[PDB]
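Chemist: Next up is a structure, given as C-alpha cells.
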Amino acid sequence: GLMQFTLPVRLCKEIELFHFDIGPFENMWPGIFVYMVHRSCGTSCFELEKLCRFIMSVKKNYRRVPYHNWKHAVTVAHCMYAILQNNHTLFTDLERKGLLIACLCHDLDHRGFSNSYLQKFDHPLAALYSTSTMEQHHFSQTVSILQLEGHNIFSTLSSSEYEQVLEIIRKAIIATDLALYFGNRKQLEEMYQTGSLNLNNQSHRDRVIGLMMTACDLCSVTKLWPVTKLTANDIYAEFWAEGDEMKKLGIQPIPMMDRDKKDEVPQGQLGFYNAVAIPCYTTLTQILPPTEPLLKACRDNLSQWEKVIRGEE
Ligand SMILES: Cn1ncc(C(=O)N2CCC2)c1C(=O)Nc1ccn(CC(F)F)n1
Ligand SMILES: [Mg+2]
Ligand SMILES: [Zn+2]
C-alpha cells in the first residue's frame, strides 16, 4: 500500500515533459512505467505483485529488433503519460488504467516488418487477419499475457468495467495501424471544424483515443533533435532489412526501404513530417490544447531535417 516508486530528481522533473527520453538503462524502464501508473492512475489501480509480473512478461515478449522493441513500448507509454497528466479531467479512471497498458503492449511480438511485407511473404498471420495484421496479433498477445496465472492486473474491476477496459485496449492497439490513421484524422478534422465533436459520444472518444495512440506511437519526432535523429537510424535499420527481404521475394521495394537509396532519407522525412506527423499533432493540438508542445517539437525537427538537406548538417 505505502510503497511509492521515486526517481532521481532529474528524472522526477523531466518525466513530466513531453520530450523526456527514458535513457539507456533498460533496468530502470519498469520502474519508470510503475512510477507513471502510480501518478496517472493511483497506487491502488493495480496490485504491485501482479503489475510487476505483467510488465516483465510483456518485456519478455518484445524481441531484439532495432526499433519495435521494449524501449519503444516504454517510450510510447511515457508520451501517453504526459498527454494524460496535461489533460487530467478529460479521461475516466478506466481510460487512464487501460491506455498506459495499451501503449506498453501495442507492439507485442513485433518482428520489425510491415503488414505489407507479411502479405507479400504470405505469413500465416496474414491469413488469420486480413487487415491491421500485426495490430490484431499485438492485442492477441496482450490478452494471452493477461491470462497467465498471476498476471491479471484487471481482476479487481467489475465484470463490465473489465469488458470496457479490454475494449479500450483493443481499439487503442488497432488504432496504431497507420493505414487507419489518415481516415481517423480527416474525420476528427471535419468534426472539430463543423463543431460536431462531442467527447460524451463514445465513437467520438474512440477516434480521439485513436489520434492520441498515433501521436504517442510517432513521438520519436517530438524529441530533442539528437534523440529524433538517432531513433531514425533504428527506424531505417528495420525499413532497409524489410527492403532486403522484398528483394529476396524478387520485388523492388519502395525507395524508403531500399538501403541503396540512403541519400533520399532527409527528403523521405519531409514527406513523413508533412503527410503524417504535422497533421497528427495539429489535429491533436486543436482537440487537446495542452498537447501543443508535441506539435512545437515536431515542427522544430521538420526544420532540422530541412537543414540536413540544405547541407547545413
Ligand atoms: C519517423 N517515423 N516514425 C515512425 C515511422 C513509421 O512510418 N513507422 C514506424 C513503423 C511505420 C517513421 C517514418 O520515418 N516513416 C516514414 C519515412 C518515409 N515514409 C513514407 C511517407 F510517409 F513519407 N514514412
Ligand atoms: Mg505497431
Ligand atoms: Zn509502435
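Throughout, chain A uses Swiss-Prot numbering, with the displayed residues spanning 724-1036 in order.
Header lists the method as X-ray crystallography, 2.2 Å.
Including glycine, each Cβ sits where the backbone N, Cα and C put it.
From Swiss-Prot, here are the annotated features:
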ACT_SITE  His791  active site, proton donor
BINDING   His791, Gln992  3',5'-cyclic GMP binding site
BINDING   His795, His829, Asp830, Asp940  divalent metal cation 1 binding site
BINDING   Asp830  divalent metal cation 2 binding site
MUTAGEN   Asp830 to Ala  Loss of activity and of zinc binding
MUTAGEN   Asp830 to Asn  Reduces activity 1000-fold
Chemist: Taking the Cβ of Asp830 (mutagenesis position) as centre, how many other Cβ atoms lie within 10 Å?
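Modeler: Neighbour count, Cβ to Cβ under the 10 Å cut-off: 25.
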Chemist: Count the Cβ atoms, other than its own, that fall within 10 Å of the Cβ of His829 (divalent metal cation 1 binding site), considering every protein chain shown.
Modeler: 26
Chemist: Give the subset of the recorded positions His791, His795, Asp830, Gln992 lying near ligand 2, defined as CB under 6 A from any of its atoms.
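Modeler: Near ligand 2, sequence order: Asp830.
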Chemist: Compute the C-alpha separation of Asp940 (divalent metal cation 1 binding site) from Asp830 (mutagenesis position), stating it in Å without decimals.
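Modeler: If we compare the Cα positions of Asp940 (divalent metal cation 1 binding site) and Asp830 (mutagenesis position), the gap is 10 Å.
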Chemist: Using Cα coordinates, what distance in whole Å links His829 (divalent metal cation 1 binding site) and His791 (active site, proton donor)?
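Modeler: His829 (divalent metal cation 1 binding site) to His791 (active site, proton donor), Cα-Cα distance: 10 Å.
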Chemist: What's the CA-CA gap between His791 (active site, proton donor) and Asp830 (mutagenesis position) in angstrom, rounded?
Modeler: 7
Chemist: Return only the integer: C-alpha distance in Å from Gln992 (3',5'-cyclic GMP binding site) to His795 (divalent metal cation 1 binding site).
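Modeler: The Cα atom of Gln992 (3',5'-cyclic GMP binding site) is 19 Å away from the Cα atom of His795 (divalent metal cation 1 binding site).
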Chemist: Let me know the DSSP-derived helix, strand or coil state of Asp830 (mutagenesis position), please.
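Modeler: DSSP call for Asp830 (mutagenesis position): coil, neither helix nor strand.
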Chemist: At a 10 Å cut-off from the C-beta of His791 (active site, proton donor), count the other C-beta atoms across all protein chains.
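Modeler: 21, counting other Cβ atoms within 10 Å of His791 (active site, proton donor).
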Chemist: As a test of the contact definition, list every same-chain residue at least 6 positions from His795 (divalent metal cation 1 binding site) whose Cβ is closer than 8 Å to its Cβ.
Modeler: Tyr785, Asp830
Chemist: Listed recorded positions: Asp830, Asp940, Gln992. Which have a CB under 6 angstroms from an atom of ligand 3?
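Modeler: List returned for ligand 3: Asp830, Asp940.
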Chemist: Counting across all protein chains present, how many other Cβ atoms fall within 10 Å of the Cβ of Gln992 (3',5'-cyclic GMP binding site)?
Modeler: 25
